[PDB]
Amino acid sequence: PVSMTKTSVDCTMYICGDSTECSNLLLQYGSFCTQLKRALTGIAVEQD
Amino acid sequence: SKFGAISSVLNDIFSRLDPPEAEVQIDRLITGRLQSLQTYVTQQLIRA
Amino acid sequence: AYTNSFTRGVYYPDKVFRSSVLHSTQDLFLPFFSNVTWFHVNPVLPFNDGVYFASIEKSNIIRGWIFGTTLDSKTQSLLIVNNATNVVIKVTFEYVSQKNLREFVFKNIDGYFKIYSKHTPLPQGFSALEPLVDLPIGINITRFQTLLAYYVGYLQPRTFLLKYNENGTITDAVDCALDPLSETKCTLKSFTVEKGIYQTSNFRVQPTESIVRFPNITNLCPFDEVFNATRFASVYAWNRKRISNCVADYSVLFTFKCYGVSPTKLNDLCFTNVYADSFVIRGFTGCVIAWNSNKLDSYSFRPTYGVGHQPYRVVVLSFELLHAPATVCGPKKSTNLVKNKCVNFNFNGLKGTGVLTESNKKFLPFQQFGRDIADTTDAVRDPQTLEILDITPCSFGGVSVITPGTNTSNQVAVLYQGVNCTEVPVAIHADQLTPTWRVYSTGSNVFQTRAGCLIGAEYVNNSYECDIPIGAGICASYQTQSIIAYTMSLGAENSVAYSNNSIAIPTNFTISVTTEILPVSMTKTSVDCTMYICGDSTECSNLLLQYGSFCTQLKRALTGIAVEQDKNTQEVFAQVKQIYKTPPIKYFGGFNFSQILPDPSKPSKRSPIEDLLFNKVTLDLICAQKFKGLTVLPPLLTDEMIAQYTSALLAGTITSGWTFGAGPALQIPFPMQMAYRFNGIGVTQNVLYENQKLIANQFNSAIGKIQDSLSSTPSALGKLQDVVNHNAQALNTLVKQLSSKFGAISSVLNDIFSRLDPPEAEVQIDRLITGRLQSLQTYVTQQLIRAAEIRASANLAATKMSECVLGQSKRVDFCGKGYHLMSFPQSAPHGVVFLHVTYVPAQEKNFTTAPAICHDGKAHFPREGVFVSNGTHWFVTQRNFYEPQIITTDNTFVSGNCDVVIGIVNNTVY
Amino acid sequence: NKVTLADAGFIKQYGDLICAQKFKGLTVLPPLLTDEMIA
Amino acid sequence: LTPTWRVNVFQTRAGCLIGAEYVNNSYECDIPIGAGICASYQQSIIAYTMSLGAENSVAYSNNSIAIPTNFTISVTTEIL
Amino acid sequence: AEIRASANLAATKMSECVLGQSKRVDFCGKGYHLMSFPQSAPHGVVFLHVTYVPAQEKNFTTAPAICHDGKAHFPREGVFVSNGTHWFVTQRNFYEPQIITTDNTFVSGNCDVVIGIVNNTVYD
Ligand SMILES: *[C@@H]1O[C@H](CO)[C@@H](O)[C@H](O)[C@H]1NC(C)=O
Ligand SMILES: *[C@@H]1O[C@H](CO)[C@@H](O)[C@H](O)[C@H]1NC(C)=O
Ligand SMILES: *[C@@H]1O[C@H](CO)[C@@H](O)[C@H](O)[C@H]1NC(C)=O
Ligand SMILES: *[C@@H]1O[C@H](CO)[C@@H](O)[C@H](O)[C@H]1NC(C)=O
Ligand SMILES: *[C@@H]1O[C@H](CO)[C@@H](O)[C@H](O)[C@H]1NC(C)=O
Ligand SMILES: *[C@@H]1O[C@H](CO)[C@@H](O)[C@H](O)[C@H]1NC(C)=O
Ligand SMILES: *[C@@H]1O[C@H](CO)[C@@H](O)[C@H](O)[C@H]1NC(C)=O
Ligand SMILES: *[C@@H]1O[C@H](CO)[C@@H](O)[C@H](O)[C@H]1NC(C)=O
Ligand SMILES: *[C@@H]1O[C@H](CO)[C@@H](O)[C@H](O)[C@H]1NC(C)=O
Ligand SMILES: *[C@@H]1O[C@H](CO)[C@@H](O)[C@H](O)[C@H]1NC(C)=O
Ligand SMILES: *[C@@H]1O[C@H](CO)[C@@H](O)[C@H](O)[C@H]1NC(C)=O
Ligand SMILES: *[C@@H]1O[C@H](CO)[C@@H](O)[C@H](O)[C@H]1NC(C)=O
Ligand SMILES: *[C@@H]1O[C@H](CO)[C@@H](O)[C@H](O)[C@H]1NC(C)=O
Ligand SMILES: *[C@@H]1O[C@H](CO)[C@@H](O)[C@H](O)[C@H]1NC(C)=O
């Protein structure tokens, strides 16, 4: 094996799909979604 | 999964409960789903 | 008349002092480059959501304003005038208090009229407005008028990134929703963007309208026959009534509690199995309604009994909210059914947003809903027309921004990922395209890729090296003037002239010195768990002592990582038993090692190249981290010690070759060691000797270029800088996570403890503690993974030190591109740099070749070479350097006759 | 022909398992190098 | 102070070391302290700058070579 | 994952140190690797690396080439050494001086280019 599937996650869509109140609440959790996006982007670049 | 909440649907929680208890239930759901995302990303990092 | 607002109307969002920070604020602002209306000296302009008001005058024509809804006597209105002595405000409320550009901001939220202002000696500068006053006028304002060049702009809720000066002044701002570049700047929390492609946000089509679909029933439920019953049953023989096919209006309904539902919401939900149980006592999802029935009723209730023993009538309402077809629910007006359009929908309490279409699913009569693999609603039976509708979320997707870097240009391209250009969101209003900015199609600037639709770059038929990867073979770059997209080129095509009997032999060579950078260790970090989580709050510490050995595990893991870092450094650099020193006279047959050898003049005793490497890697933010309990432990080996180890390795290899790595160091002249290494790559020794000076010069040239190749290229030391940046970013993220509330009422523990009773303060503090503990655990897990990666890099660096520095390697590409001659280590802040000296053949020439030569009827094969020819005579030569020689019995061996070797060629063997 | 990919991360036009995952916010990004380029 | 106990005072980049006497001699690292400082038990606890090994100078010249006249068969152990 | 890396390294050493003789420096013990023997251990492996360590080094005077009859001679598979008066050719890793003959050297060019060439007799 050389590479694996490059995955992207829409954090807001997964956690709070279509619920605007849930996204407003999620805004108070800091940079969790940003950190997850950074990690997944690093993995994706590493595959290439 | 419900993670100890009344339901796994955010809209049902927001439509059935006042904000004081909706906060507890939505906190449980959001924490569970953030944990699921974090677990997925950690295992993706190890697999990568 | 209209004009450009430019970057004006920024005000201080709060009363907090900040300095030397980038702060994101979501507030009512004036968007950058807004079309502000311009009046010249007046009409009653609307007061939509707040107003920015500028005035360029020197005669005080403008005095004040009137605010109200109708500006008549029937509705209450506000009035503000600035007299030459004082400013008078009247509404039930009165208030009095104290070219030139006067800028003002007026807002009306929660019964508060807030006024900010600034004075300046529309201009094209940046100025931040300071607050003036909040007034509790308590009236809704929809219109206003100026009381006699003045400019009016309207505020909207925007997200802004404000930059605070060193003395706390807002000097710059970014309007996150202005355009893709500003969204990228807000995502990165920076004012400068480097070249690349950045995932900024997701576009989401917004719901056009809202629809409600409830059953057609209109009869009222028999609640009166339950609650207003003449006589209630007994608690043992409790009465039960079923409620079906009616409209339960709970407003008609003392103690009224509910389990699993809120009393203020029952009018909106649809219920399946409603049963009312009534009985009398003395003082599961559903509701309990109890009320004193003293004046209405064995207990043997009597009027002289107390409240604790007075009769109470009790009704229990039990219903199932596990959807299924709804027979009873409250007063809700159904709208029309909107299809093929993103709408907010409500089907008997099932709320959502999306597009509703005709469904081909073969439901069954009892089936009211359909679910997908994730147990989420996917099809719905319309309560009135009984038709099956598919629910699909309306269009959304990811957006990436391609920038050549803000240091070069402000032009950007936008990639809509996983979307064809025919489905790209094309909206003429702000009811779509969540980023809310627009990049319009101009024909040749819209391209389709298997990665999505790219807008803002023209696709050229040329092919270049990849500059910014888009995906699926497509890259983008700044042409210079515009952004171009293209198919990446894999390299220059080349055809090798193969034939039956043609061989290419090099006639010359190049001595190449190449660089390989390897991380060896990362920053050793320690965390004070209590100080991070609690930070001077003793009550928090006492609460934290009940979460077990979490901090003990984290301390153990971080200590293991810290020990592993020193182990990595030792395994890489501490390979030599002895500390070898170079001889006083630095003559090595013309080879010049001054760039890699230590310099006595420098206090650190580093080489010029090592000094360059330590200058090129950047190893109050530290104090801010320290105050939160995050510290950096010093490495065991100092930089001086690592440089001493490197000097010992270099002296050993220079003065003894590869012998000191396999035993006692055996001195050998450097040209003789170089001859050994030339022998190691299948080149005869004389080739080195007869070219000694030239070879030396080439090396002296190549090493001379190394400095430039590290001091001219921007990201030459990218890997070590990446290690440093990863550590700094992780610690900064840990620090910034302390401002998160995690659902609590504040992020400050001492604020929660000083304003709440312990029963609820415990809940809030538990939320904060769990959030911070999760942050610490995530940090430690990422540290463990990064430590594993760094350990792999350090093991590789130790292997390179053993096999490239302590010996000559025959492994292809392990110690440089060409044929490995030798290698030199140089210490770098968090790692090692190998200078690989390799032999690259050059200046090849064609020759005719044969497998063997027939002579006296015997087949002759070359001993240590290959047969070549000018075209008339036949020589034998070594394979990596053209040195033709007369074919004799001494450089040839005999095997068989010239009857089986295909390609054998007649010649003479002297 | 012997390895069956799941997504390959190419364009999905509005109109099975991949669709559900996408609706939950999970998407696959295409590799930079195509199969033809690697060949 | 939080530890509530009290305790030959030395300053290092790793912090304040109490209870160890800094000596000018250099030995192989026994207990790593940090930034080149190690500790050891001499009757007393000593702190010192760790040594990297014995200094050695190879007698290099442009016409001299050292050639072994004997050998030793070494058997070493590697545990994985 | 760490143990898997260790086990992959152990398998590589079993292949390259036990099933063959390795030229990789310090991969199969310190010194010039001769062979290796595996021994099982509770949760791992123990390699006994047998290596050749040179010892009892002696100083000699050396030359890149020997000039004879106007011809430059380079050692075929050795190095030129000298007691101080006579000149021998020896293998690099063990002192075995040999008479400099035309059968253990090879000729390349005159005595005008090689720096450090030394006059001596190349017996035929
Ligand atoms: C901030 O104000 C101080 C106060 O005098 C001044 O010295 C400093 O230069 C200012 N910082 C700037 C202008 O960046
Ligand atoms: C009971 O009767 C009173 C007066 O007739 C009325 O106001 C009230 O709404 C009734 N209660 C119910 C549950 O119908
Ligand atoms: C996007 O839709 C158009 C219109 O049907 C179609 O021609 C095009 O092929 C689609 N995109 C892709 C990548 O197939
Ligand atoms: C040599 O190569 C040519 C093509 O370049 C081919 O036609 C010929 O058959 C080859 N030689 C032999 C002996 O087949
Ligand atoms: C080999 O290349 C060098 C340049 O590196 C040049 O000076 C020299 O003349 C070349 N030798 C031959 C024989 O072409
Ligand atoms: C070695 O190179 C440096 C830098 O090019 C130069 O200053 C120095 O004189 C050189 N040494 C000799 C002996 O030529
Ligand atoms: C060798 O021959 C091929 C074609 O036969 C030619 O393309 C190439 O340039 C030649 N090489 C040299 C060094 O002349
Ligand atoms: C044959 O090779 C020699 C090199 O020794 C050269 O002088 C001569 O010109 C070559 N003959 C032809 C025909 O190229
Ligand atoms: C080489 O010489 C022999 C001598 O008998 C002859 O038989 C053979 O045909 C020759 N080969 C070619 C290719 O002419
Ligand atoms: C050879 O070494 C000696 C002593 O180490 C030195 O005096 C001499 O200059 C060196 N040879 C050259 C050409 O510099
Ligand atoms: C070589 O060393 C061995 C000891 O390992 C010794 O017995 C022997 O005499 C030595 N031989 C020579 C020639 O020094
Ligand atoms: C070789 O000579 C140098 C200097 O004369 C000396 O220091 C060294 O010990 C000698 N080596 C041996 C093995 O005697
Ligand atoms: C020179 O070598 C010969 C061996 O043939 C012998 O005379 C002696 O070992 C050497 N001379 C000296 C002075 O060591
Ligand atoms: C070696 O011999 C040549 C000619 O026979 C002579 O020019 C040269 O000086 C001799 N070398 C020494 C070191 O005497």
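Residue numbering: from 1, along the chain as shown.
This deposition comes from electron microscopy, 2.5 Å.
Here the Cβ of each residue, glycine as well, is placed from N, Cα and C on the backbone.
DSSP classifies C:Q26 (variant position) as strand under the three-state reduction. A natural variant is reported in Swiss-Prot for this position, C:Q26 to H (Swiss-Prot position 52), and the note states: In strain: Omicron/EG.5.1.
Counting only same-chain residues at least 6 apart in sequence, those with a Cβ under 8 Å from the Cβ of C:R63 (variant position) are C:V81, C:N82, C:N83, C:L147, C:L148. Quoted from Swiss-Prot for the published natural variant C:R63 to I (Swiss-Prot position 102): In strain: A23.1.
Secondary structure at C:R102 (variant position), taken from DSSP and collapsed to helix, strand or coil, is strand. C:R102 (variant position): 17 other CB atoms within 10 A of its CB, across all protein chains. Record note (Swiss-Prot), natural variant C:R102 to S (Swiss-Prot position 190): In strain: Gamma/P.1. The unchanged residue is displayed.
Residues within less than 8 Å, Cβ to Cβ, of C:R231 (variant position) and separated from it by at least 6 positions along the same chain comprise none. Look at C:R231 (variant position): DSSP puts it in coil. Recorded in Swiss-Prot as a natural variant, C:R231 to K (Swiss-Prot position 346) carries the remark: In strain: Mu/B.1.621.
The secondary structure of C:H323 (mutagenesis position), as reduced to three states from DSSP, is coil rather than helix or strand. Quoted from Swiss-Prot, the note attached to the mutagenesis of C:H323 to P (Swiss-Prot position 519) states: Increased resistance to human covalescent sera neutralization.
Among the natural variants in Swiss-Prot is C:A374 to D (Swiss-Prot position 570), noted as: In strain: Alpha/B.1.1.7. The Cβ of C:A374 (variant position) lies under 8 Å from the Cβ of no residue that is in the same chain and 6 or more residues away along the sequence. C:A374 (variant position) falls within neither a helix nor a strand when secondary structure is assigned with DSSP, and so counts as coil.
Taking Cβ-Cβ distances under 8 Å and a sequence gap of 6 or more within the same chain, the neighbours of C:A457 (variant position) are C:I402, C:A413, C:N445, C:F447, C:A476, C:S482, C:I483, C:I484, C:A485. What Swiss-Prot says about the natural variant C:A457 to V (Swiss-Prot position 653) is this: In strain: 19B/501Y.
Among the mutagenesis results in Swiss-Prot, C:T480 to A (Swiss-Prot position 676) has the note: Partial loss of O-glycosylation by host GALNT1. The residue drawn here is the original one. Cβ neighbour count for C:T480 (mutagenesis position) (all protein chains, 10 Å cutoff from its Cβ): 10.
According to its DSSP assignment, C:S495 (variant position) is coil. Annotation for C:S495 (variant position): no same-chain Cβ neighbours under 8 Å separated by at least 6 residues are found. A natural variant is reported in Swiss-Prot for this position, C:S495 to L (Swiss-Prot position 704), and the note states: In strain: Omicron/BA.2.12.1.
One natural variant named in Swiss-Prot is C:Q843 to H (Swiss-Prot position 1071), and its note says In strain: Kappa/B.1.617.1. A simple way to gauge crowding: the CB of C:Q843 (variant position) has 11 other CB atoms within 10 angstroms, across all the protein chains here. DSSP assigns C:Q843 (variant position) to a strand segment in the three-state reduction.
Swiss-Prot documents C:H873 to Y (Swiss-Prot position 1101) as a naturally occurring variant and attaches the note In strain: Theta/P.3. Less than 8 angstroms from the CB of C:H873 (variant position) sits no same-chain residue that is six or more residues away.
Distance noted between the C-alpha atoms of C:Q843 (variant position) and C:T480 (mutagenesis position) is 36 Å. Ranking the recorded positions C:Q26, C:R102, C:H323 by the distance of their Cα atoms from the Cα of C:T480 (mutagenesis position) places C:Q26 first. Counting every protein chain shown, the number of other Cβ atoms lying within 10 Å of the Cβ of C:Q26 (variant position) is 12. Counted within 10 Å of its Cβ, the other Cβ atoms near C:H323 (mutagenesis position) come to 17, all protein chains included. Distance between Cα atoms for C:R102 (variant position) and C:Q26 (variant position): 25 Å, as a whole number.
Across the structure, C:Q26 (variant position) and C:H323 (mutagenesis position) place their CA atoms 38 angstrom apart.
For chain D, the nearby recorded positions by a Cβ gap under 8 A, listed in sequence order, are C:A374, drawn from C:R102, C:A374, C:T480, C:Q843, C:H873.
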